[PDB]
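Here is the structure we will look at, set down as structure tokens.
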4 protein chains.
Amino acid sequence: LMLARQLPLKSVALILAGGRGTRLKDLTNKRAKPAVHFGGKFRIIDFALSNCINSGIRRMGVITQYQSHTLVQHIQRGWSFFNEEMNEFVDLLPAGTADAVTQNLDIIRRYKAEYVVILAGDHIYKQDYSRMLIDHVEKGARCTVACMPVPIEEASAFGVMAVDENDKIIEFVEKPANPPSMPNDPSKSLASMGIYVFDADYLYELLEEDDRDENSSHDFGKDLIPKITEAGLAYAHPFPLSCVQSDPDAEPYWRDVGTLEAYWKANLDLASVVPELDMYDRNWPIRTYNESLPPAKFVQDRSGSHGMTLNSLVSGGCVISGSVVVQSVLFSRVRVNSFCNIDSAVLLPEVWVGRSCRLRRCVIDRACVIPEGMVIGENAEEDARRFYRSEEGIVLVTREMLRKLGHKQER
Amino acid sequence: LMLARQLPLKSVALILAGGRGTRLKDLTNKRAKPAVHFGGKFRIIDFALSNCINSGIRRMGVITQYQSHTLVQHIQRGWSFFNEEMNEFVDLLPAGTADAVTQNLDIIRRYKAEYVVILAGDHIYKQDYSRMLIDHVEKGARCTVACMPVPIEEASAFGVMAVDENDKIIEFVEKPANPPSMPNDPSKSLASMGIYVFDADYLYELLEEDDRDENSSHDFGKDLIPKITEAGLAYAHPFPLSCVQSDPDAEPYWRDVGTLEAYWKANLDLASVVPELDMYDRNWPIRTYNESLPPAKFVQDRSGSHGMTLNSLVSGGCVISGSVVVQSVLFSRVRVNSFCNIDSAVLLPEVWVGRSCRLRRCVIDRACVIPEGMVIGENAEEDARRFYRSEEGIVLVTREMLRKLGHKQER
Amino acid sequence: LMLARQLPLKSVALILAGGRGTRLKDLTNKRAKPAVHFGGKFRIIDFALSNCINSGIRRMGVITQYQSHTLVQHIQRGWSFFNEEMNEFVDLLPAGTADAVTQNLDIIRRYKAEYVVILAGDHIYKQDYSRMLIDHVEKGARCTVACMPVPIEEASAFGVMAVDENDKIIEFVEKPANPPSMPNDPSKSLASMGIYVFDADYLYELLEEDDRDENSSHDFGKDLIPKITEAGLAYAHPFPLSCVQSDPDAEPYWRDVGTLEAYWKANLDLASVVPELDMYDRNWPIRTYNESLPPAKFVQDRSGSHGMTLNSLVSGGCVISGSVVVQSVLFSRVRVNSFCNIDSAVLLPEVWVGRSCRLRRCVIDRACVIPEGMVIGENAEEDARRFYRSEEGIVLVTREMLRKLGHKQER
Amino acid sequence: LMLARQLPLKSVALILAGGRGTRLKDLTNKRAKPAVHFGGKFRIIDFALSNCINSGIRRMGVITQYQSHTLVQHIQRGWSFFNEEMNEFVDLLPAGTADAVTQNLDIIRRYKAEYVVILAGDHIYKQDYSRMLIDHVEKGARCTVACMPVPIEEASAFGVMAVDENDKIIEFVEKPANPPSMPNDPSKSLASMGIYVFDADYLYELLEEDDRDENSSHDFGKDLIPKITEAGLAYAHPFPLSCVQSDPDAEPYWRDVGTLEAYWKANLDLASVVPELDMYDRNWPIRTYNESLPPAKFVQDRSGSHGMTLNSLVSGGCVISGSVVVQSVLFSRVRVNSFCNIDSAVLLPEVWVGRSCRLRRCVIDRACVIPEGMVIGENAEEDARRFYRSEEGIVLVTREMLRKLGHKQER
Ligand SMILES: O=P(O)(O)OC[C@H]1O[C@](O)(COP(=O)(O)O)[C@@H](O)[C@@H]1O
Ligand SMILES: O=P(O)(O)OC[C@H]1O[C@](O)(COP(=O)(O)O)[C@@H](O)[C@@H]1O
């Protein structure tokens, strides 16, 4: 009795916003991945922060290895309603991942937390960490990992594990070439999610042992979790027990955005008729730096004609004139002149599309300025020559790609 | 030299948000007029507050006679980003109008301001008051009134004046039946705007003289301004000298929203191709309770068909499905199911329109829930019976009106 | 499991900050009692708000029936850390005590809380309401009252009750002339504390029944609690189960400041060697509007001599020169010139004491300006003539008394 | 007319809070110099920020070039009250001196500011920059430098200049070995203050051109100001025209805190009877992150004896018992047990002094824990052996020094 409320108070979160995502070729060149925009007005890291608040954890330690400017500006601007007088703060702790928490160890000790929540903030999900902690304490563990079945065809990109009846870790392997399958199913492999919970005093004792190691890669998956697994102190936490989902019949939603295609497919999943991820949830609202923007102004074309939309999102500040829109997502302050045709696109902020454009299966970067008459996504080899094109068919367009093409982005 | 900066630092604004917007019949029944929504995401009072900030005046005294909760929430949330050890504050001073500033006289003195800016916050405009204070000091005046020519056909609703070559007040009359016309034009009458500037020590001396008067109506226009005009200490300030207009060639924008038709016509003026009021202007921005809303989600109808829009605004949180929209303004969190036809409407927040509705020249009040099949604006006598209809043709729709009609509005 | 964390989120607090504080004769005439300053920089209402935060309840509804100006200022400055996404917000709901709640019923329905916490914010205490909600739900109750034993000699000022073995309410009487004593002790009477917890749907159903009552006093103690007691649905919650106290051996701290002597005695209780109330708690802190003040500047007198202090408090901004201080509490921006002798005093903010004063058992009101040579607390009849003096011996000094006396306070 | 109001709105500040602080050898090893505490609760950088607000510049760009966490935490907590819609914010732009402002050129342009104010935020002063901008535009300069006469015995640590009758720069030299004296006085040298004002367009071209130089040190003083001086476009701005000072007869206050002695002597200047720097100025106040702390609690010693103070400061949260204090400055949450004797010290926050200590001419670092019986400042050779001792006589004590001495600071 009186445990669920108490446990978040004694813990602190360590978002590992390292922004690698090397598959996002040029999208993360000038910004860490956690600060990638997603679903209108949000960043990715808000999904990690908002799950910390709504789960009760109001002490959060961001660890931006990249030392990025936009992430700092976002945390500073949006997540700046906290006062340390009440023991609620977002701490920016600039610097393998595991070593990165060792340099800021002397600060983390000053929090004097009993437990800690390691998070990878370059993911999209909803989870109630308090429900995870309860499962950590009831088992009397030292390390609680968030496990989730995934297809074996991509299990090589995560850490795979094998558990007993009591969710105790028996075997663990980090990024195997031939992932072991679950015993009751060959087509899937129980995978880690980059969400760990540690009892603090064990971690501090453990990291120093790793800091002195001359061979450790200083990574959680490759160095520490196998060591704890050898020690027999690690336990698992099936993610569906904690996944916040309106429909209990639906599957858990955890989207690794590691590549471009999944970024596009995940942003458009919002625009569909029945989204898998519900932002309208009022019991788990997601927060962000919400700048003041005028309403989404649709207008008539130069010819006085109307504009069509079909299964699309339109943020604040946008401006659209005529210009058939389909299956697309328009971020803030976008401008779309007349006679355009946009189909299954993702337009990041402050874009300015000219007249008579035609876009199909594209991802436009921030503040690009497409010229008049540009056509994208209809001829593969042409688009591959000008811009980057993935094997799936998706196209990416950044300021530099156009800059080299001779168009002007000064505006 | 160094004067324009020093002057706003010695002055404080007094917004008279009494909001006795009687001609707004039922729209202001449950809320003070300043807290009326206008333009998508804005109240009316922000126009008075934002002009005080952008003119440098960061001490503002809101004088909410009505003692509303919504206005106090708006000020508390949206406009309470201040630090008071730096002498910048929005202050709520609850209680004719002259007497409204006399009860809080003891509180006002403590600011120790040399000048004061009287404002009526139930109007819409943009003005740089530092440009007014400069014209106040250069003239060595004690009262500076903001004068603006207006059509004589409606000059009876304002205070009329007659000035000399030096903008000194010669004759003043408050709300005449036969307004005198300007000398150089019969069709117009130089009118007051409800914007006054007083040298502080004079005002305090003057109001006490009025408070002891057993016959004064305790109102600025009917009691004090005639007294100062008799004293020959009042001077005028033509509003074009201070009107912040993006397009210099255009005429100054001052909309008295006193009646319903002007509210509708002013909100739709935004939606036009070339708005008279530019809120996109970044050299004179306007603030508000910028709440967080998911993007404007357009979708397909039940039949999988598309949706059209034409010269319209769409706030955040809205949801539209098919449903042809024209010339309309949709405030936040509005839901519009399929087969609708909306034409020159103004839909305040949280409305829920059912299927197969048809709206024309209407104003929906907050959080109404229209039932399925409703038709508005096509038959005058029917709409006059069910709802309130103005002589111009405009229609007003309130929660109570439909409650009386029998459609349950609990949601 | 997992019910403790979700109990606060589903509830909302209703601070009844409308106390007349009639027993405090002139201290609270110009300010509502909750806004009375206490123990340095804090007000009284912060103890109610800070217990709501630290118990998890982040939705708070203030009610300000009488002299609602300073309180609004404080709430809008100190407690304007609004984050409407996650439904954590301090709300201002201006208008017997129940009557005040009913008028704002339609708003309270908009919070969609399962439970509600009624509080009297004109008291001083520390409590963890989540530990009350747990005791409310485990008993399966509908009304949970916070009970505390008190001396029978003053039990007439509170509501007395008599309970069975299971903390169920058997008998209840509001403010009796002859308080019934507890059965196991004649010298005490189990009393209410003005802290109630109601399951929301029961309250809304219940208040309308009371609103239609033509004879009810519209007060919680005299009308509703006897009704629920007759229904046999009220249960008690002994406060020691929830009192936050560093030393478990000490008694619970609940100070009704209802009279002047208790206000003085409570403020000086801080200054003692071992305070009964501990503000130095990292685990359970108390917030307030903390303006940037310079540090407490002690200096030399006109004669170059030193200043002594003994068991005293000194806020920020203060300035003490020489001037022996004892057992006293100095609020912010106090100024104390030389040759003074202060013994067991309570000096509210911005006081300016002149030279060669001598104060003993006094309470100075905000922003008074004592003249040179004034002597207080040494001759009873003289002090009774000039100022207000209580039967215990304490003296109160407001600006008005001095203004009448002839020492101007314009400074 | 209307110029001084309009000028700050078009300008932006660039705080160069990247100082290595080599001269403060141990104080700033773990923190940037701007984050050094000063005068109770303040940080040095607040003097530059508060001068930007109170001079009207509400766009400020901090440049935390290295070893900065504390600074980010201070800005993020205390100084983040972003408007962001009115165009007022505190940016953080992490990275010679000119390289720091070159790398963030892309971000800075985005402001579209006509003028810019280069500042060195590792100084203490009060200045109204709008008076500087007025003096900048009236002269038609492209670079305005803040000039101040200083003693020639230390002019070698600053940039020296020589001007004509119209404050135009004739000769300039950055950190000379033999400083030239002013013509009308040999004992002084007109020196730069690290406060520059540039017309924005000229600055970007100037910086871009500087970037390509393979021999420039990328510093303002050594590279750019000589180049502009050669061009004859640089003008001076005598600091007394802009120095904010209560007493006009006093000298201008600009304290370079470059060494430890000046840090001590400047903090103790506050504690004197008549401070040179006035924090008690309502018309020109200075902000800071002000955590809510309880009042300064003085108490009795173990023997029940009293405590003396003489020309001292005591912040909030402090606790003092007996323990004669003289000429000293006690920062927040200080603890001082009995029988202590403190004379002309500077105790940074969270210090814990044991019993029977004796301190003289010392500077204690944040969060030290002095042991019982320690004596400092009475035997020079002993203190030089244990801690750092300056040539002037001042002593610096930090945690690391104590840690090596065998004491334990784990508390
Ligand atoms: O006669 P006055 O000038 O109104 O003074 C009465 C006193 O009451 C107060 O308004 C009380 O203020 P607060 O309760 O808001 O602290 C003082 O500021 C004021 O000096
Ligand atoms: O880092 P050390 O050697 O443990 O010393 C610790 C102390 O120094 C500090 O880092 C000083 O930091 P600041 O200068 O940022 O206030 C404190 O955070 C801490 O209490």
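We're sticking with Swiss-Prot numbering for chain C, so the shown stretch reads 10-104, 116-431, in order.
Recorded method for this deposit: electron microscopy, 3.3 Å.
From the backbone N, Cα and C atoms, a Cβ is placed for every residue, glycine too.
Marked as beta-D-fructose 1,6-bisphosphate binding site by Swiss-Prot on the basis of experimental evidence: C:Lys39, C:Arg419, C:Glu420, C:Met421, C:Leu422, C:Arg423, C:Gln429, C:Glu430, C:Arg431. Cβ-based neighbour count (10 Å, all protein chains) for C:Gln429 (beta-D-fructose 1,6-bisphosphate binding site) stands at 14. In the three-state DSSP scheme, C:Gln429 (beta-D-fructose 1,6-bisphosphate binding site) is classed as coil.
Every protein chain shown contributes to the tally, and the Cβ of C:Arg52 (AMP binding site) ends up with 25 other Cβ atoms within 10 Å. According to Swiss-Prot, the feature AMP binding site maps to C:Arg40, C:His46, C:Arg52, C:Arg130, C:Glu370, C:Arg386.
Counting Cβ atoms from all protein chains shown, C:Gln74 (mutagenesis position) has 18 others lying within 10 Å of its own Cβ. Quoted from Swiss-Prot, the note on the mutagenesis of C:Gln74 to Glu is: Insensitive to activation by fructose-1,6-bisphosphate.
Other C-beta atoms found within 10 angstroms of the C-beta of C:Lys195 (mutagenesis position) number 13, with every protein chain shown included. According to DSSP, C:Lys195 (mutagenesis position) is assigned to coil rather than to any helix or strand. Quoted from Swiss-Prot, the note attached to the mutagenesis of C:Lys195 to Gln states: 600-fold decrease of the affinity for alpha-D-glucose 1-phosphate compared to the wild-type. In contrast, kinetic constants for ATP, magnesium and fructose-1,6-bisphosphate are similar in mutant and wild-type cases. The catalytic efficiency is 2-fold lower in the mutant.
Quoting Swiss-Prot on the mutagenesis of C:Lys195 to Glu, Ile, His or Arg: Decrease of the affinity for alpha-D-glucose 1-phosphate, but no loss in adenylyltransferase activity.
Secondary structure from DSSP puts C:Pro295 (variant position) in coil. Taking Cβ-Cβ distances under 8 Å and a sequence separation of 6 or more, the neighbours of C:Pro295 (variant position) in its chain are C:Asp289. One entry in Swiss-Prot concerns the natural variant C:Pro295 to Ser. Its note says: In SG5 mutant.
The note that Swiss-Prot attaches to the natural variant C:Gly336 to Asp is: In 618 mutant; causes lowered affinity for AMP. There are 28 other Cβ atoms within 10 Å of the Cβ belonging to C:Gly336 (variant position).
A coil conformation is recorded for C:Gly336 (variant position) in the three-state DSSP classification, outside any helix or strand. Looking at the residues that bind beta-D-fructose 1,6-bisphosphate per the record, C:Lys39, C:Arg419, C:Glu420, C:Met421, C:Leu422, C:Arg423, C:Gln429, C:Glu430, C:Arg431, the two CA atoms farthest apart are separated by 19 Å.
Considering only the recorded positions C:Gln74, C:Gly336, C:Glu420, C:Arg431, the residue whose Cα is spatially closest to the Cα of C:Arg40 (AMP binding site) is C:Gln74. Shown are the binding-site residues C:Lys39, C:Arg40, C:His46, C:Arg386; the one with the most C-beta atoms within 10 angstroms of its own C-beta is C:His46. Screening the binding-site residues C:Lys39, C:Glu370, C:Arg386 for a C-beta under 6 A from any atom of ligand 1 leaves C:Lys39, C:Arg386. Under the three-state DSSP scheme, C:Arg386 (AMP binding site) falls in the coil class.
Note: C:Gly336, taken in sequence order from the recorded positions C:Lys39, C:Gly336, C:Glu370, C:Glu420, C:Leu422, C:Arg431, have a C-beta within a distance under 8 Å of a chain D C-beta.
The distance from the Cα of C:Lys39 (beta-D-fructose 1,6-bisphosphate binding site) to the Cα of C:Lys195 (mutagenesis position) comes to 27 Å. Put simply, of the recorded positions C:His46, C:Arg52, C:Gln74, C:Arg130, C:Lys195, the one whose Cα is nearest the Cα of C:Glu420 (beta-D-fructose 1,6-bisphosphate binding site) is C:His46. Comparing CA positions across the recorded positions C:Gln74, C:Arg130, C:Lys195, the one lying closest to C:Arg431 (beta-D-fructose 1,6-bisphosphate binding site) turns out to be C:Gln74. Close to C:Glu370 (AMP binding site) in the fold, though at least 6 residues off in sequence, lie C:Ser352, C:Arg353, C:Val354, C:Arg386, C:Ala387, each with a CB less than 8 Å from its CB. Sequence-distant neighbours of C:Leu422 (beta-D-fructose 1,6-bisphosphate binding site) (same chain, 6+ residues apart, CB-CB distance under 8 A): C:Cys388, C:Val389, C:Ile390, C:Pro391, C:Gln429. When the record's AMP-binding residues C:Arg40, C:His46, C:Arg52, C:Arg130, C:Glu370, C:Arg386 are compared pairwise by CA position, the greatest distance found is 42 Å. In this structure the C-alpha atoms belonging to C:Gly336 (variant position) and C:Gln74 (mutagenesis position) are separated by 32 Å. Unmodelled segment: 11 residues between C:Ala104 and C:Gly116, spanning 11 Å (Cα to Cα, whole number).
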